[PDB]
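Enquirer: Here's a structure for you.
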Protein chains: 2
Amino acid sequence: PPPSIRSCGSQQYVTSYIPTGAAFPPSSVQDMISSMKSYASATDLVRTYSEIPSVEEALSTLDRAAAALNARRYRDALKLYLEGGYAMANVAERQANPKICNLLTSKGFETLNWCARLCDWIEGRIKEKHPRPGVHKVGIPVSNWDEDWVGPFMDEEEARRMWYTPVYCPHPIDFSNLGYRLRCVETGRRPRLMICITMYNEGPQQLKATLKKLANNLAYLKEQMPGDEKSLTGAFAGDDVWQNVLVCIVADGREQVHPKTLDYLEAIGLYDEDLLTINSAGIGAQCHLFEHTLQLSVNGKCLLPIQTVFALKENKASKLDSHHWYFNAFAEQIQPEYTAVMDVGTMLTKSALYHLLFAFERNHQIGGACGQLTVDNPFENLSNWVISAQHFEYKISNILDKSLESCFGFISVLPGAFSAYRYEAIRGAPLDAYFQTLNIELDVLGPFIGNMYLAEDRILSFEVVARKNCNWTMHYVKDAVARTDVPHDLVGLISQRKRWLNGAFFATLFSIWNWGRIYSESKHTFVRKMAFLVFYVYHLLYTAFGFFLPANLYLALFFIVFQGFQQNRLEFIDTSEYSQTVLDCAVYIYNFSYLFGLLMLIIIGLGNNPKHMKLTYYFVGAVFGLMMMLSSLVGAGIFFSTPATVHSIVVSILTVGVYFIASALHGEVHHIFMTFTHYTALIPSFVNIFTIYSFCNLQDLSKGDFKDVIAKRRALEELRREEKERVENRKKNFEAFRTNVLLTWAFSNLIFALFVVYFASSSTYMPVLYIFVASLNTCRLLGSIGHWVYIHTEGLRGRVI
Amino acid sequence: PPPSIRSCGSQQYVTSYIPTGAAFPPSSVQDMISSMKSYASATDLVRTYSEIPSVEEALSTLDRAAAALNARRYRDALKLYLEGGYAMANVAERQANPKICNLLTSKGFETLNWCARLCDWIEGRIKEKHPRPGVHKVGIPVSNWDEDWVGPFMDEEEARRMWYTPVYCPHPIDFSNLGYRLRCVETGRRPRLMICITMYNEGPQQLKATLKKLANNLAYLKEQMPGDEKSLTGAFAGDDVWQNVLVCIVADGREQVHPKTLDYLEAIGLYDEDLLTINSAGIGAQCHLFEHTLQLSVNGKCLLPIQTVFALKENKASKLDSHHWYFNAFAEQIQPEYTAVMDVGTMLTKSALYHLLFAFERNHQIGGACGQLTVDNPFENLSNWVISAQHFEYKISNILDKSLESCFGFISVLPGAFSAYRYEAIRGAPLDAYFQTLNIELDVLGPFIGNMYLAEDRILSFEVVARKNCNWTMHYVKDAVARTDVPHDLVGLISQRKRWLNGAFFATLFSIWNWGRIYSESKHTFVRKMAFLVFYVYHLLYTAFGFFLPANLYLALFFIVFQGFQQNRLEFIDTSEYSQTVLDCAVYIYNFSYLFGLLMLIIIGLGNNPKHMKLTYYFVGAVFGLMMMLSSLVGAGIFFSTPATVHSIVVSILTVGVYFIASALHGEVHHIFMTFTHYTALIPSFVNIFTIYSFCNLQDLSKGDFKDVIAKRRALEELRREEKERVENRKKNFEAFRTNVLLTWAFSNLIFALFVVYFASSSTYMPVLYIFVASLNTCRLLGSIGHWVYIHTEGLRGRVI
Ligand SMILES: CC(=O)N[C@@H]1[C@@H](O)[C@H](O[C@@H]2O[C@H](CO)[C@@H](O[C@@H]3O[C@H](CO)[C@@H](O)[C@H](O)[C@H]3NC(C)=O)[C@H](O)[C@H]2NC(C)=O)[C@@H](CO)O[C@H]1O
Ligand SMILES: CC(=O)N[C@@H]1[C@@H](O)[C@H](O[C@@H]2O[C@H](CO)[C@@H](O[C@@H]3O[C@H](CO)[C@@H](O)[C@H](O)[C@H]3NC(C)=O)[C@H](O)[C@H]2NC(C)=O)[C@@H](CO)O[C@H]1O
Ligand SMILES: O=c1ccn([C@@H]2O[C@H](COP(=O)(O)OP(=O)(O)O)[C@@H](O)[C@H]2O)c(=O)[nH]1
Ligand SMILES: O=c1ccn([C@@H]2O[C@H](COP(=O)(O)OP(=O)(O)O)[C@@H](O)[C@H]2O)c(=O)[nH]1
Ligand SMILES: [Mn+2]
Ligand SMILES: [Mn+2]
């Protein structure tokens, strides 16, 4: 017996009782239903409201249909798809803009055809697996086109039409099996060189500069004459080079792309928002790819056409995911010969690609090459210290380390900007090892592999060399000069060095651990194996010395400066005078200041982000710079007051003058003279701050029934709770590992420093440090000299062998 | 002219071109539409599929309708509500269970009535603001009822029916204006005492124990005889007390409530999942409240009925939000006299509520009272050290600090478990200051107020005392013994102490800062103001001494033990012998071990969660315990070998024996004898570990068109980005503040310790420390004696004044 609940939701508050077990009489319920008439009025209103549909409602219905289809439910998907198709077909007539009307009509027809196909599939007439809407790319004219632009030759269809398609491929390896194709493959052009330009949250200026530089490089490649020994022959000839180069611009997400970048892309005819919004309504795209052959004009000069594929991912993911998409999908489809990788903003020079291709074609044994990296505008604004210090560091590191590692044909790390590979030695196992993280959950991999974040470049570099049944060796080219941009403040430098140091240390540990695979599996010449053994010994020694760097720096400064001041060993002044208070006060002040600075640095670095702590980092850097400048002045005075000796001059040469010798040999001597003073004032800051902060933030890393409803809710809740627990456990493990590593490092350094201070004197420790430093710098100088000899000789002596 | 796109979504890959500006001819489009016939087949399938609706689909449609209604869109809300109502009305007939059928029929009728009301409102016939579905509470019989249970008297309707209603109130202050009511108010009973039992992720055993203890307390209150001077008179008499007590059980979220707790609640008839799922389909409830008068039986004895309101919040929020809901909604509606707050698991004793009510009624000036807190089963399992140490700390803290602060009538912090207030001094401004965080975004409040997390109890305690135009003083009752449960391991203790120490320190700073309001605004007696001044001076001195505790502990241990060993000042052994190596080796070992331990502790505490670092914390605690035990043994030997003096014995008494004197005065002497040895072995661990880890993790804290669509998307993205930036900025500010505070604390301690070590000797520093400690302990002992005198005298001397 139903109570008086005729007005229960209408009134503000209503109380009722619902007995259980009576089940009610149906006649009373029907009488209650028939006694209410107002409902019809509401019904009429709804029937009046639903007559005219709306674009937004149709898009929402299509989105719901796509979500349901991705959820393994088809009947609701079919109903929603039919409703959306009919709604869009009705709506298309009302719109006034011809573009919008045409796009809506095409989308409606496509949706109706997909509905028919799915209905046929449900009946079992068509046998497929995981049915999806058919691929339907759309070509539209460009809004803005330059009437006055003279190029080699451009078909009207290629020149004035930009193509678009959304993709659904969840595993990019299947990008070609699902039936997707590009304009280049369809047209018959077969590019040989592919360049990937990753982009995420970047202003239009950097992209414009990169595209202009690429066009200039292509023009220079075109303009070279034939018949010369240094001229490339083959598909890279003149007047036809622009058809053999393809540029993939892989963005990282609509949510983070700078709006001005989107405006610039729309200006050059590569991104139209209306087409993206309309065509991708119900597909549920992982990415959207636009294709064009863009033409760029700067000032009064016209550049060469560039074939461009712009891929925009719906979600956000790391750069490794962008490389995954690029390499797997596009490389597997087009199958090029040389694959080049660079970041946005890397402004090349005229003669970079020519040198790279020349080296690749002539040598035939190079499994990967990298160019020299330099800072844009080093001389300009010489007042700033950080830019000059970074310029000096880039020059010295490039010359010495790259030369030495290229002599043995094993580059430790190719720069993430402007690197190149040949797509024959990285197709199989090396790429699989490159993308090991993206295919396996980090719980299975463990902490060691997981912590190798922003370091996979070294993984690929090692895998190319140690590939089984092959002998691929990396190489370094001097002339491939690429100009980047560096942070102008301390905080950005700190963050960048954090990433670089973490990746470098863990990749180096992995390489040292797995070096044996070269002898076990690879097929190299015996001389190559011996050279690799020598380089392995050198690498072990250098890593061991670099792991104990802060203690060595502290000991050197302390001993030399202060125990020459206190124990009267400075040669330009006698300190046997004074009241014995200053002599100990200097040492106490130095020790207390150093310890307090280190404590403050470690607390701040482990604690919070280094962006709001600008003043403290500036203060610590200034203190350390003053200390290092004072120590350098005292050392210079000591050296210039000593009557000099053969041992002394040999040590001084092999310790300090190796930089000047190498720079004069390679002709880059003026930069060193300009920037050595600036670099000398940041060495302790570099070592301490960067290493400590890198090791501190290592944690940072990526038609049922009621019973069915209840069971579904319980299962979903249980699964969510289990997933949350697993994520928490993984984070706990990574934090524990990073804490253990940091404790080991800090305590090893402290114990070593204390033992050396308490159980050794200056006359018994400094010779060992001098010998170690002299040995390392002598090895590096020999490597640089060997590389220069090779680069200036092998061209002429290639005729002999 | 439309291209051949008849088969575009059907095929795997289709290429087409869509010109812009032509707008297409409608005749060709219509001819293309009329040339396709297969669509009808699909249509038929949909018409066949949509005939039979489903419960889950109806619930999903209602949920979408509620979401749309909350989104200020009414037409779509009206359509979805009508569709869901019709679907549920059709579905209700098919179900077999009478309960499900009745609930579905009632929900369908309610939905249809709400649809009619909303349709009338849209036409403007009814004038309202923010229309919402009408409140409709449902009473259902309990599944399990005890046939054999003899109580005082129970109406059939009250005994055998449980009531339920979902609420929508976004601002709980409006809980009574929206028209919601409780069973107690409707029935005519007017409770006077309200008890809130917060719950979040707790096992059934704790809740069962708490309910059993509450029933025992009510029975003891009932059984007391009248006509006695110590017997309460009024609404708390016998045979009718159970009607004047209401218990609010406020959960914290369905996602985190332990399933066994839900099963237990369903067992005693307070939670039915089917009713919750069905009735709350379209309201969009912030909380769901069930009401019952539950009867509990344990073993062969039957307890007294308890009026219970169980409120379950849909989302998760802090305990402060639960108190907000409880206080505002229920206190404003019922308007009780005394409000009691306790946590789940607080097992009371028989004579707790009686003592609390007796004190409140007799004194008439107490604006809030708190009971003594103790550990359950202290003697059992005496092998464990942590439980005994916590028991000793609870006893000593309670006795001394509570007695001294109750003498001046200002308790620093009432325990979060088993506290009480009178609902006349907290109704206005004090509650507004209590809930300042929940009504104002933390950006406006700033870092200082925001960092006062888990400390609002002290805020309320201070606001009650310093209320304008009133004189309310807090009070402490000795006999209100409540037994809690304490963590058995070091890690849980560490986390709990982290929370407590953070809250305590920042609340203490706030109180010291704003103490002037008592003199400025409050209306107290002059003698009260003088007493508050004396207590303020004592509080300042104690806080100042406690801020420099680690340095004082280190100095005391170092000086006494090691500089008695090295400089031959231990009185039971002469160290003028030995080869001068041990004498300095002891000091060096002590200093190095202490510094390394502190460094490890601070790095670990700042670094990661203290749950996977169990071994390191155990090791550090063991080292510090061994050190403290050795120091205690050496000190005892020194004291017992000295020929003794009046000054020495006075210092020893006023330093150590104050604990024993106070415990013997209050009769709790056996616990101190049992647990003093265990507590002595954790003092350095307590101080260092708890303070450092508390200060390390301070960061932890809580029908449009296409152009309209594009503008909507852009606006939503911009708003989301702005919100993300604001959240990041707030987190940056809080991290910076906590880092600055930690640096200040650590560097102050280190500088003080170094200065005292280098510029002072044992004979020039220890007397000051002895004087300070003796003064503080003498003041505390005098406070305890005064409190005991008051508690044993005022009862007899109340006749005089
Ligand atoms: C730590 C050590 O032993 N030696 C230092 C070198 O590690 C360091 O070389 C730099 O290595 C990193 C590793 O990748 C390179 O980072 C890449 O940089 C490019 C261009 O700047 C960027 O596009 C990439 O994203 C980035 N890779 C990432 C983030 O994974 C960096 O280019 C190397 N620098 C050079 C000149 O090659 C050098 C650099 O100062 O210092 C040694 O001390
Ligand atoms: C740090 C200092 O100067 N003195 C210490 C006191 O702060 C501490 O007293 C404790 O204060 C906290 C503050 O609230 C109380 O925490 C509450 O505890 C109850 C029951 O355990 C719990 O229900 C509450 O949730 C919790 N409040 C929160 C989390 O905000 C604690 O009860 C107080 N302890 C006592 C016995 O009253 C004492 C305790 O050892 O130590 C002083 O050194
Ligand atoms: O989430 C991200 C962040 C960055 N990047 C790219 O990775 C590189 C980051 O380089 P970094 O900022 O270290 O140095 P930069 O060369 O940009 O100054 C750039 O090419 C970015 O576009 C990316 O693909 N995804
Ligand atoms: O998100 C939360 C976490 C805890 N609590 C309650 O707050 C108190 C936390 O007490 P704590 O864990 O510090 O000590 P306990 O007394 O529980 O051992 C308990 O009453 C919990 O039920 C809560 O309401 N919400
Ligand atoms: Mn860059
Ligand atoms: Mn508890």
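What you see of chain A is 40-741, 762-860, where the numbers are those given in Swiss-Prot.
The deposited model was determined using electron microscopy, 3.9 Å.
Backbone N, Cα and C define each Cβ position, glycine as well.
Annotated UDP-N-acetyl-alpha-D-glucosamine binding site per Swiss-Prot: A:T237, A:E241, A:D291, in sequence order, evidence recorded as experimental evidence. Experimental mutagenesis is annotated in Swiss-Prot for A:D291 to A, with the remark: Abolishes the catalytic activity. Quoted from Swiss-Prot, the note on mutagenesis experiment A:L359 to A is: Leads to 70% loss of activity. The annotation that Swiss-Prot gives for the mutagenesis experiment A:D382 to A reads: Abolishes the catalytic activity. Quoted from Swiss-Prot, the note on mutagenesis experiment A:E432 to A is: Greatly impairs the catalytic activity. While the structure shown retains the original residue, Swiss-Prot records the mutagenesis experiment A:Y433 to A with this note: Greatly impairs the catalytic activity. In Swiss-Prot, a published mutagenesis experiment is listed as A:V452 to A, annotated Greatly impairs the catalytic activity. Swiss-Prot documents A:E495 to A as a published mutagenesis change and attaches the note Leads to 95% loss of activity. Experimental mutagenesis at this site is recorded by Swiss-Prot as A:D496 to N, annotated: Strongly reduces the catalytic activity. Per Swiss-Prot, mutagenesis A:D496 to A is noted as: Abolishes the catalytic activity. The active site annotation in Swiss-Prot covers A:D496.
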Enquirer: Which are the residues of the chain, A:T237, A:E241, A:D291 excluded, whose CB is within 8 A of where the CB atoms of the UDP-N-acetyl-alpha-D-glucosamine site average out, their centroid?
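Expert: Result: A:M238, A:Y239, A:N240, A:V289, A:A290, A:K358, A:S361, A:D382, A:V383.
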Enquirer: Need this for a regression test: mutagenesis positions A:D291, A:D382, A:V452, filtered to those with Cα within 10 Å of A:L359 (mutagenesis position). What's left?
Expert: none
Enquirer: Quick test of your reading of the structure: among the mutagenesis positions A:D291, A:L359, A:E495, whose CB sits under 6 A from ligand 1?
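Expert: So the answer is none.
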Enquirer: Just to be sure I understand the contacts, which recorded positions have a Cβ under 6 angstroms from any atom of ligand 3? Candidates are A:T237, A:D291, A:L359, A:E432, A:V452.
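Expert: The qualifying recorded positions are A:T237, A:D291.
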Enquirer: Between C-alpha atoms, which of these mutagenesis positions comes nearest to A:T237 (UDP-N-acetyl-alpha-D-glucosamine binding site): A:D382, A:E432, A:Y433, A:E495?
Expert: A:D382
Enquirer: Given that 20 residues are missing from the model between A:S741 and A:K762, what is the Cα-Cα distance between those two, in Å?
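Expert: With 20 residues missing, A:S741 and A:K762 have Cα atoms 39 Å apart.
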Enquirer: Out of the recorded positions A:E241, A:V452, A:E495, A:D496, give me the one sitting nearest to A:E432 (mutagenesis position) by CA distance.
Expert: A:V452
Enquirer: For A:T237 (UDP-N-acetyl-alpha-D-glucosamine binding site), which of the three DSSP-derived states applies: helix, strand, or coil?
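Expert: The three-state answer is strand.
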Enquirer: Suppose we draw a 10 Å sphere around the Cβ of A:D496 (mutagenesis position). How many other Cβ atoms does it contain, all chains included?
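Expert: Around the Cβ of A:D496 (mutagenesis position), 21 other Cβ atoms lie within 10 Å.
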Enquirer: Looking only at C-alpha atoms, tell me how far A:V452 (mutagenesis position) is from A:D496 (mutagenesis position), rounded to the nearest Å.
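Expert: Taking the Cα atoms only, A:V452 (mutagenesis position) lies 7 Å from A:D496 (mutagenesis position).
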Enquirer: Across the record's UDP-N-acetyl-alpha-D-glucosamine-binding residues A:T237, A:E241, A:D291, the largest CA-CA distance in angstrom?
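Expert: This binding site's residues have a maximal Cα-Cα distance of 11 Å.
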Enquirer: Based on DSSP, name the secondary structure state of A:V452 (mutagenesis position): helix, strand or coil.
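Expert: Once the DSSP labels are grouped into three classes, A:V452 (mutagenesis position) ends up as coil.
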Enquirer: Output, ordered by sequence, the same-chain residues six or more apart from A:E495 (mutagenesis position) with a CB under 8 Å from its CB, or 'none'.
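Expert: In sequence order, the residues whose Cβ lies under 8 Å from that of A:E495 (mutagenesis position) (at least 6 apart) are A:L359, A:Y473, A:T476.
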Enquirer: In whole Å, how far is A:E241 (UDP-N-acetyl-alpha-D-glucosamine binding site) from A:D291 (mutagenesis position) when you measure between their Cα atoms?
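Expert: Rounded to a whole number, the Cα-Cα distance is 11 Å.
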Enquirer: Look at each of the recorded positions, A:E241, A:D291, A:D382, A:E432, and point out the one with the fewest other Cβ atoms around it within 10 Å.
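Expert: Per-residue Cβ counts within 10 Å for the recorded positions A:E241, A:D291, A:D382, A:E432 bottom out at A:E432.
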Enquirer: What's the CA-CA gap between A:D382 (mutagenesis position) and A:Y433 (mutagenesis position) in angstrom, rounded?
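Expert: Distance between the two Cα atoms comes out at 17 Å.
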Enquirer: Provide the three-state secondary structure of A:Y433 (mutagenesis position) computed with DSSP.
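Expert: Going by the DSSP assignment, A:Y433 (mutagenesis position) falls within a helical segment, counted as helix.
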Enquirer: Which of the listed mutagenesis positions (A:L359, A:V452) has the least company, meaning the fewest other Cβ atoms within 10 Å of its Cβ?
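Expert: Each of the mutagenesis positions A:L359, A:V452 was scored; lowest Cβ tally within 10 Å is A:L359.
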Enquirer: Going by DSSP, is A:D291 (mutagenesis position) sitting in a helix, a strand, or coil?
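Expert: Note: A:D291 (mutagenesis position) is coil by DSSP, not helix or strand.
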